[PDB]
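See structure below.
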Amino acid sequence: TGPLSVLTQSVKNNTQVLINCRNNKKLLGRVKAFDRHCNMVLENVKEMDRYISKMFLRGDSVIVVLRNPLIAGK
Amino acid sequence: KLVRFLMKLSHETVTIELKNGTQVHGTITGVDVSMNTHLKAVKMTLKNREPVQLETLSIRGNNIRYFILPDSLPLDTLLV
């Protein structure tokens, strides 16, 4: 999928996600839940600053969602 | 699915960010299938202006950017 598969995968891996939004906003955290419209429940969110523990985001902000995993090794 | 999640947040206190970056703090009284959200005991802060106190506020769901949920909300049980 476009972004829907970034998200299903992100929920599966519990892996951090960079949500690039509308007018130059970025949100970095974990996707708990999400729907087809890219509405999301998010935890441990860093807004690009500001920390937000739990958040409901509406889909129509979203341009692109990028994965940001932690990897061991070179 | 995620719309219902919102609909179970009656009596929460939340901070809603509007698309213009106005910040609405208040207690949820109802959220409807379009995410239109009704609050009571409201503190509305426009970007770079002193806040306005209000008894109630109703916000168009399409005017909403995100809901800053309470720290102690049990996300898991809301999403059965």
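Here chain B follows Swiss-Prot for its numbers: 2-81, in order, are the residues you see.
So how was this one determined? The header says X-ray crystallography, 2.5 Å.
The backbone N, Cα and C atoms fix where each Cβ goes, and this holds for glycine too.
For B:2-74, the entry in Swiss-Prot reads domain 'Sm', with the evidence type sequence analysis.
For the mutagenesis of B:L58 to K, Swiss-Prot gives this note: Loss of interaction with CLNS1A. The structure shown keeps the original residue. All protein chains included, B:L58 (mutagenesis position) registers 19 other Cβ atoms within 10 Å of its own Cβ. According to its DSSP assignment, B:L58 (mutagenesis position) is in a strand.
The 10 Å shell around the Cβ of B:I60 (mutagenesis position) contains 20 further Cβ atoms across the protein chains shown. For the published mutagenesis B:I60 to R, Swiss-Prot gives the following note: Loss of interaction with CLNS1A.
Across the domain 'Sm' (B:2-74), DSSP helix (H, G, I), strand (E, B) and coil residues number 9 helix, 37 strand, 27 coil.
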